[PDB]
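Worksheet: the structure to be examined is printed underneath.
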Number of protein chains: 2
Amino acid sequence: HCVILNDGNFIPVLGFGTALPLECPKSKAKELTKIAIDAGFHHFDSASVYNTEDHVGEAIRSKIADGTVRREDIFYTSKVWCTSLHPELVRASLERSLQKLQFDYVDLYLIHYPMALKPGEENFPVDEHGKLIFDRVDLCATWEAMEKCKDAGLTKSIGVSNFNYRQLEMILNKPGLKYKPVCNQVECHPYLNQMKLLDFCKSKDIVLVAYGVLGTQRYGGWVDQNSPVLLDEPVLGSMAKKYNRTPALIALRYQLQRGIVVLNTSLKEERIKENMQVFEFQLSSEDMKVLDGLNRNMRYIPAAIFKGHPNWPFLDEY
Amino acid sequence: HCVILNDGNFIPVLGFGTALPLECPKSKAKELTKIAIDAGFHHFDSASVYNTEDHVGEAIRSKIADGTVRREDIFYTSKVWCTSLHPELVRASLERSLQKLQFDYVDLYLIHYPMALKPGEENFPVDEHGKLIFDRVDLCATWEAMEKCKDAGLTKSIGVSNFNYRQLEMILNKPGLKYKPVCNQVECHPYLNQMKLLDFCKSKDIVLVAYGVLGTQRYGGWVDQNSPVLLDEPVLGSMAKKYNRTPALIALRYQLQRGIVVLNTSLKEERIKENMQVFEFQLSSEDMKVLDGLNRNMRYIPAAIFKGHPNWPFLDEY
Ligand SMILES: NC(=O)c1ccc[n+]([C@@H]2O[C@H](COP(=O)([O-])OP(=O)(O)OC[C@H]3O[C@@H](n4cnc5c(N)ncnc54)[C@H](OP(=O)(O)O)[C@@H]3O)[C@@H](O)[C@H]2O)c1
Ligand SMILES: NC(=O)c1ccc[n+]([C@@H]2O[C@H](COP(=O)([O-])OP(=O)(O)OC[C@H]3O[C@@H](n4cnc5c(N)ncnc54)[C@H](OP(=O)(O)O)[C@@H]3O)[C@@H](O)[C@H]2O)c1
Ligand SMILES: C[C@]12CC[C@H]3[C@@H](CCC4=CC(=O)CC[C@@]43C)[C@@H]1CC[C@H]2O
Ligand SMILES: C[C@]12CC[C@H]3[C@@H](CCC4=CC(=O)CC[C@@]43C)[C@@H]1CC[C@H]2O
């Protein structure tokens, strides 16, 4: 179950996310990755900032060793963090991730946010007032660095995450562009269906990869704990009954039928296995319209600590 | 590589057609079906009027018997001809086909044309002037018989072929309707892209299955021999070069990227194998637009001998 990226590479349409809530020990990522592989997942999403890469890598290499899967069958994504967006620091970060993973290459590498922060070991550098220290970096220069990573063979494909319409256009119209971003990984679910951004990406052969498909893991420090819980939406409960599935399966299927590559995370083995059942049924055209009606501009992860940054992506309509 | 029908069943998106030109011995169907199976084809399209069902059935059963494939992995389609549309004759025709195939069930059964003809052994009954003898049979009455065939387990799914927008509506609005048609098999290629009918079918959860994807086999007595040869289209040649593929592969991929289930036939082993490579590449969004521009209302199989029939489907815009 894959789709073809604009650079010719194949990406599985359903991927398991390896970000873990703060309350979880990082080693948890290793057990979950194993469980996911056994359940049939071949696409895994990670990032330098998650700090789960080494554990995810051990799980994968472990499943490759015992002959469960081959590296070529696994699609692994990483992301360069805000502190290494400087053109001279991008490749170093990728090489560091590859060292942690003990991998020869990653299948996809993305710019995590179009917002650079002060370079340094600390992922969240703050001043004496506790405010993040922003940095100015030419995003087009950063993209050129990403392209060089692809030409180095360190990553098979390159893309971006949390970019808005104008920022994507900035890259697409860049003089001397060599490789278009293969995707734009953003938050997307019934409460924030991204209709406009999705149509734009499609028109440019850019795949929209969605996180927050099930309402996000509601991370402390990022998601308002008082925001509504997506899966508690009555409409999803009613539709789950109609199709004799679950609210989660309904939300997952909704995105797949819109041409979106879906990410998902669960700390529970039973749910990891359940989510694979999304390929078992079809939502009717009319029910897809019903789900479209839930749109209410509810953004669970507005990256509020970045407010004020010149490149904060969520101010524009899309 | 399947899509989900509105009755829950799965259908492979690429199917091998078993209709043969008059110039071919019917037995040719047996060897071609075996070759298609070896190449990876699981979806086979046939019809009682083709007179190749017993040969196709023999090929499939031979491959099932030697362990190459399982019946459950094969998706076989048959169609009831105009002379058996009467409610009292539909089932007998399907049972007759099952007898020829030595199958217990077919996966899909279609009304071949929305035009009933005088009942009898002859598939093309004509009067003393050589004109087809039409018959009056309510399309909804015929559909009820199709539903009964599905309930009897003789066919897993039911659909139609060569129906226009209004005829589909007739079935969809039928009082007491039990099962919607899962598909509408019609001619479709860059010269007749069926944009409007396709959108209508999608809005009703009806899959559009296309034949004539490569310009049809240009059957004598049905297709104008001087009509342009689809694959000789310069645009397809240019695109084939750009993608390092072939005109045929470009035409096949075009339909797949539009959510269409594609049928294809070649009397040559090398081409049957080649067509399976359609899953290897992606046509850009921009090139898809260029192909949409080739539309010129060129209908290779207008069923001209049927002109005059009250239900001739090709007069309406769509
Ligand atoms: N690029 C970015 O900026 C960014 C940001 C955030 C996340 N991500 C990526 O997206 C991945 C997904 O994380 P997410 O935060 O967006 O969460 P999510 O996939 O939206 O999942 C949210 C919640 O769904 C629940 N869930 C999962 N399967 C379920 C089922 N079958 N039934 C009921 N509940 C179910 C989980 O709870 P339980 O664990 O209790 O089952 C989880 O807390 C991450 O791991 C990461 O790879 C990327
Ligand atoms: N329901 C209906 O009314 C209806 C009507 C007509 C057909 N059909 C179905 O559709 C199926 C397909 O038949 P069709 O008439 O529509 O033909 P088609 O699939 O459009 O193929 C047309 C021609 O393409 C050529 N071709 C195939 N692969 C090729 C390649 N890789 N390179 C170059 N040329 C290639 C073939 O020639 P060669 O053999 O010389 O390679 C063939 O004559 C039938 O067998 C039948 O199952 C249904
Ligand atoms: C919210 C997001 C995923 C969760 C992480 C966060 C950075 C800080 C964090 C540190 C942790 O030890 C657990 C996860 C998380 C809370 C990430 C910023 C971008 C996005 O991927
Ligand atoms: C053109 C079409 C497929 C080809 C056949 C035709 C009926 C007469 C025929 C008789 C034959 O022995 C060979 C095929 C064919 C020429 C069919 C009518 C509807 C369509 O499926």
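We're sticking with Swiss-Prot numbering for chain B, so the shown stretch reads 6-323, in order.
For this deposited structure, the header notes the method as X-ray crystallography, 1.9 Å.
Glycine is no exception: its Cβ is also placed from the backbone N, Cα and C atoms.
Per Swiss-Prot, these features apply:
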ACT_SITE  B:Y55  active site, proton donor
BINDING   B:20-24, B:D50, B:166-167, B:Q190, B:216-224, B:270-280  NADP(+) binding site
BINDING   B:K31, B:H117  substrate binding site
MUTAGEN   B:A24 to Y  Reduces enzyme activity and affinity for substrate. Alters the stereospecificity, so that androstenedione is converted to testosterone
MUTAGEN   B:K31 to A  No effect on affinity for androstenedione. Slight increase of catalytic activity
MUTAGEN   B:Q222 to N  Decreases affinity for NADP. Changes enzyme activity, leading to the production of testosterone and concomitantly reducing the production of epi-testosterone
MUTAGEN   B:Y224 to F  No effect on enzyme activity. Decreases affinity for NADP
MUTAGEN   B:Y224 to D  Decreases affinity for NADP. Changes enzyme activity, leading to the production of testosterone and concomitantly reducing the production of epi-testosterone
Checklist entry - C-alpha of B:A24 (mutagenesis position) to C-alpha of the residue listed as 'active site, proton donor': distance in Å? => result 6
Checklist entry - Among the recorded positions B:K31, B:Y55, B:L219, B:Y224, B:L272, B:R276, which have a Cβ atom lying under 6 Å from any atom of ligand 3? => result none
Checklist entry - Going through the recorded positions B:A24, B:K31, B:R223, B:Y224, B:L272 in sequence order, which have a CB under 6 Å from an atom of ligand 4? => result B:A24, B:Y224
Next on the checklist: Just to confirm: which same-chain residues, 6+ apart in sequence, have a Cβ under 8 Å from the Cβ of B:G20 (NADP(+) binding site)?
Outcome noted: B:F46, B:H48, B:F49, B:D50, B:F80, B:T82, B:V214, B:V266, B:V267, B:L268, B:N269
Checklist entry - Of B:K31, B:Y55, B:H117, B:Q222, B:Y224, which recorded positions come within 10 Å of B:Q190 (NADP(+) binding site), going by C-alpha to C-alpha distance? => result B:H117
Item to check | Helix, strand or coil at B:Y55 (active site, proton donor) [DSSP, three-state] | outcome: helix
Checklist outcome for this item: Rounded Cα distance in angstrom between B:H117 (substrate binding site) and B:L219 (NADP(+) binding site) is 20
Checklist entry - If we check Cα distances from B:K31 (mutagenesis position), which of the recorded positions B:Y55, B:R223, B:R276, B:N280 wins as closest? => result B:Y55
Item to check | recorded positions (B:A24, B:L219, B:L272), the one with most neighbouring Cβ atoms at 10 Å | outcome: B:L219
